[PDB]
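Novice: Structure in structure tokens, see below.
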2 protein chains.
Amino acid sequence: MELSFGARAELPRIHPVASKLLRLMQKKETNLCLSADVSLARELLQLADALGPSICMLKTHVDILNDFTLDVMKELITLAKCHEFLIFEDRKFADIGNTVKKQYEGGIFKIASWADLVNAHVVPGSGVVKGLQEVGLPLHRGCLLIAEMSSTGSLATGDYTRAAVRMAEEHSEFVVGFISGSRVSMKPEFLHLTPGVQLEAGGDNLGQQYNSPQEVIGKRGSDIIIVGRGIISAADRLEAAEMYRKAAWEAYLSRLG
Amino acid sequence: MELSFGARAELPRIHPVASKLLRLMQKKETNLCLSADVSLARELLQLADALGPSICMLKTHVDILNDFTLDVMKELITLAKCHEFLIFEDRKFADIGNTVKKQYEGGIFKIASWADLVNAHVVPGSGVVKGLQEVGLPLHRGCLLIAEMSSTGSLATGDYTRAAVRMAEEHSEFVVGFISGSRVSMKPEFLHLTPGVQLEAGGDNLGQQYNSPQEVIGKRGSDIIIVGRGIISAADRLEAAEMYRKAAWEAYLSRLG
Ligand SMILES: *c1cc(=O)[nH]c(=O)n1[C@@H]1O[C@H](COP(=O)(O)O)[C@@H](O)[C@H]1O
Ligand SMILES: *c1cc(=O)[nH]c(=O)n1[C@@H]1O[C@H](COP(=O)(O)O)[C@@H](O)[C@H]1O
């Protein structure tokens, strides 16, 4: 039984961060996350401002920003509130719990202070989630677990993916969904976000593989497309964003009815 | 037909970085890597200077340093050159090749500019290594692949571990060995480095598990122990470093002869 984003936002077990997201997806008619894979703060903020209306989420790699400061992140928060989107830092945590706790809270980035969402690899075992949760819980943050990857030779398959699902189910106070290539849980309170998305067929020269929004959202039952180069490489990033938005939104609408 | 570290340093297929490491290990009689898990530059630099003579390597998490600057790294390299140890950034890369390339070279940290060694998880497939190599090779760097993890519930087992070994063999120009709990490769040009080490049985509250140096080096056939809290939390960190060095060194001597 397929529910709209708006209905899912009111599910009994839903995390407030997942609720917030689903509500804005419904309101704005977007299930598109911009992967803002740029090196300049000015470009990041210019993309966030311009594309903000078209997106439900902006995904960051702050460790690639040459001119990162916390003040940059303050302005990004301002744009996120204005345009109504979540910020997701794609840190892809993959260490022991005691370490990831500090990497999340601390250092120069202070990721927990500005990121609504983060993600973690499950390879280290559930300790990884426990450590993140000690930081994220009071801050009303959420976490996505990496159940599958988009890249060639990914080992995130079979029993590995199944472990990802179990680990999410067991930490549903904090874990709000998955990075995956398709639906991996049947629990509707879980979000499925899918990278490796482009309109055109292809890949890159470093193992990345692309599937279309229609395939990912429509056929494979994912919720949100994550799109970097498909948009960022365009001349007009706004036009490209709208193209991806409409593709993902209509694929979603068709699955519902 | 087990060779000494000194002999392994001279193997025809040895990587230059491994060779440099192996030689200093023999020279200093140390197969101990300090995990310098601290939040202040001053403390990182003080531990490096004080414990430098006892260690073959210093493992960093730069993303937990509250006051990182490239100047702090410049100074660490000075100490590394003085005391003769390598710098290993435990970045645990776990993303697509295109992304890790930028995370390794770029951002605020510019890891490749100062870390002799980095490590990577094998979960994304070989693209993760291809991406890092692009930066690492011109900069005369090495990489370790994470074949096993020390934490409870680790998924880095069986076929995954085998996959890591194959990936290293196929990228021997850049990959110099492993993060593992035991010997995973029969090829003597590869290093094995083992975290999750303390003299006493136990663990932490967040899934870390400990085995002793004699167990790891002696019975399980690893080359180097990685030790954080076992040293840093001791009252006397110098004496602590010396105990771990002597344990790991003796264990190595015994396995050899
Ligand atoms: C993370 C996990 C994964 O399985 N695949 C990924 O590509 N990523 C990240 O998503 C973005 C993909 O961007 P693009 O191929 O659309 O440009 C990227 O930031 C990568 O790190
Ligand atoms: C990395 C990989 C692994 O399998 N286990 C690990 O513990 N780590 C890193 O090694 C250090 C262990 O420190 P300690 O338990 O001796 O204090 C730590 O920096 C962890 O991130």
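Residue numbers in this text run from 1 along the chain shown.
So this one's X-ray crystallography, 1.5 Å, going by the header.
Positions of Cβ are set from backbone N, Cα and C atoms, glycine also.
Below are the features I grabbed from Swiss-Prot:
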BINDING   B:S35, B:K59, B:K92, B:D95, B:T99, B:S150, B:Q208, B:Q209, B:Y210, B:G228, B:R229  orotidine 5'-phosphate binding site
BINDING   B:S35, B:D37, B:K59, B:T60, B:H61, B:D95, B:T99, B:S150, B:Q208, B:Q209, B:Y210, B:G228, B:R229  UMP binding site
MUTAGEN   B:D90 to N (Swiss-Prot position 312)  Loss of OMPdecase activity
ACT_SITE  B:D90  active site, for OMPdecase activity
ACT_SITE  B:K92  active site, for OMPdecase activity
Novice: With a 10 Å radius around each C-beta, find which of these binding-site residues (B:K59, B:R229) has the fewest other C-beta atoms nearby.
Specialist: B:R229
Novice: How many neighbouring Cβ atoms, not counting its own, are there within 10 Å of the Cβ of B:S35 (orotidine 5'-phosphate binding site)?
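Specialist: B:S35 (orotidine 5'-phosphate binding site) is surrounded by 23 other Cβ atoms within 10 Å.
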Novice: Using a 6 Å cut-off on Cβ distance, which of the binding-site residues B:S35, B:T99, B:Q208, B:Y210 come close to any atom of ligand 2?
Specialist: B:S35, B:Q208
Novice: Near chain A by Cβ (under 8 Å): which of the binding-site residues B:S35, B:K59, B:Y210?
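Specialist: Contact set vs A: none.
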Novice: Checking proximity to ligand 1 here: which recorded positions out of B:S35, B:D90, B:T99, B:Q208, B:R229 have their Cβ closer than 6 Å to it?
Specialist: B:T99
Novice: Residues with Cβ closer than 8 Å to the Cβ of B:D90 (mutagenesis position), same chain and 6+ apart in sequence?
Specialist: B:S35, B:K59, B:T60, B:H61, B:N119
Novice: Per DSSP, B:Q208 (orotidine 5'-phosphate binding site) is which: helix, strand or coil?
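Specialist: B:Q208 (orotidine 5'-phosphate binding site) sits in coil per DSSP, no helix or strand.
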Novice: Helix, strand or coil at B:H61 (UMP binding site), per DSSP?
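Specialist: Its secondary structure by DSSP: coil.
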Novice: Among B:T99, B:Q208, all listed as binding-site residues, which has the most CB atoms within 10 Å of its CB?
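Specialist: Of the binding-site residues B:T99, B:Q208, the most buried by Cβ count within 10 Å is B:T99.
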Novice: Suppose we draw a 10 Å sphere around the Cβ of B:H61 (UMP binding site). How many other Cβ atoms does it contain, all chains included?
Specialist: 23
Novice: For the binding-site residues B:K92, B:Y210, which Cβ has the most other Cβ atoms within 10 Å, all shown protein chains included?
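Specialist: Result of the Cβ crowding comparison: B:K92.
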Novice: Taking the residues the record says bind orotidine 5'-phosphate (B:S35, B:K59, B:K92, B:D95, B:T99, B:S150, B:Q208, B:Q209, B:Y210, B:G228, B:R229), how far apart in Å are the two Cα atoms that sit farthest from each other?
Specialist: 33
